[PDB]
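Colleague: Can you read through this structure? Questions will come right after.
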Amino acid sequence: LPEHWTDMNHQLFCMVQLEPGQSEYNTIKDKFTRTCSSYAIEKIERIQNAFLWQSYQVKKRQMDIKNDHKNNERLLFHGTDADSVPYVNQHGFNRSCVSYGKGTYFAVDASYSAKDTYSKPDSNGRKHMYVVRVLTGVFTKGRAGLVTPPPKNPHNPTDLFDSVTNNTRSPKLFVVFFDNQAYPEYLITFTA
Amino acid sequence: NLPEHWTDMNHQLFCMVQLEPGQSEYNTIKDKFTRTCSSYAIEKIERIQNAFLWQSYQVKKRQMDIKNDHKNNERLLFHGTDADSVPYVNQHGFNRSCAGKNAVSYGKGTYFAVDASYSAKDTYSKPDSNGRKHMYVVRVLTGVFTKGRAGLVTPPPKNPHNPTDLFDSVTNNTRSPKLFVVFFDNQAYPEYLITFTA
Ligand SMILES: O=c1[nH]c2sccc2c2cc(O)ccc12
């Protein structure tokens, strides 16, 4: 369980509200305000989910071996409705719950995830967006109807890309197709 | 730390090992199969050694063993497959997104049978162009389960007022389970592949 996490009194899940103006809060706030400076942050919470973290770190170690080094991780955004926040905190992102495939979608820019279509305002005008560690690894352009990423070579049809995107040269979204390829690290509660 | 009975894979992450009749390992699987599939004949039984699937499954098992109260969370179950799906399952395991709709649906997930006879149906273990049928023997994390329902995309909550605290799997009948449905990756490890014929 990582350093920057705070003690959980032998619990396996907790949401920890960050202290405004300390380094961790400022770092996450800056990633958001890069594209969402007109939105007001009410709070940022650190998601401390020991089981999801363990499963994600195992997939990371595997992808690091498979891809032979490489930076396989990106920090991306995911807007969700308030009704899905308890499920995601506890269980992460579930493809079963889609222009570039039937997976979970993550945005490069908070502004994309800040659309009311993704971060639906609740009865109080509050919107919710995760900052997500995503194992994007080696990626290719996606297409409608994919249930997994395409093969890297159709001569070896089981050796797959790790994720797909809208644009390989200048990506703005990534889609992953497997559980435990995405770890929800922070939850931003904000208003337009 | 892979199991010590596995063949040395000499840095490789994946291997199928052909078992020898007369070995306890072959005989236990043959017996489990023939209990309900005495009319079919086994061509061969291969042990599936998939390091990454094993690691991810064992992490999930350790988590369910912690979460549940001294429960036997693991059952050894059957899964019939078409020949076209065998390479993908061997490497990547069981993907709910690829699953057929079952004739009796208890949810949208991967189905595992208690009896080899269920999986031996041509609808599940489709005979290939050479008349070979394929069935996996699978370690499945059934955990704490309840009767499923066709609408499910995740197992249902144990308690309607705590929607995120889920059953581990669902079944057709809690009193006499004959099938189990799982809704998450790395909840099922394909351990053996039985190749068999009429
Ligand atoms: O942030 C997103 N949340 C959601 S919820 C379901 C779809 C999406 C989505 C799709 C994208 O292409 C890019 C971002 C997001």
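Residues 482-578, 584-678, in that order, are what chain A shows, numbered as in Swiss-Prot.
Method reported for this entry: X-ray crystallography, 1.6 Å.
Placement of Cβ uses the backbone N, Cα and C atoms for every residue, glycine included.
Annotation of the mutagenesis experiment A:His559 to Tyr in Swiss-Prot: Abolishes catalytic activity. In Swiss-Prot, a published mutagenesis experiment is listed as A:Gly560 to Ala, annotated Slightly reduces catalytic activity. Abolishes activity; when associated with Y-559 and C-604. Swiss-Prot lists A:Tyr604 to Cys among its mutagenesis entries, and the accompanying note reads: Reduces catalytic activity 20-fold. Abolishes activity; when associated with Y-559 and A-560.
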Colleague: Taking the Cα atoms as reference points, how far is A:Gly560 (mutagenesis position) from A:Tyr604 (mutagenesis position) in Å?
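Modeller: On Cα coordinates alone, these residues lie 5 Å apart.
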Colleague: Find the Cα-to-Cα distance between A:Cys578 and A:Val584 in angstrom, rounding to a whole number; note that the 5 residues connecting them are absent from the deposited model.
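Modeller: It comes out to 12 Å between the two Cα positions.
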Colleague: C-alpha of A:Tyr604 (mutagenesis position) to C-alpha of A:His559 (mutagenesis position): distance in Å?
Modeller: 8
Colleague: Would you count the other CB atoms within 10 A of the CB of A:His559 (mutagenesis position), including those on all shown protein chains?
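Modeller: A 10 Å sphere around the Cβ of A:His559 (mutagenesis position) contains 24 other Cβ atoms.
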Colleague: Within 10 Å of the Cβ of A:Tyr604 (mutagenesis position), how many other Cβ atoms can be counted across all chains shown?
Modeller: 18
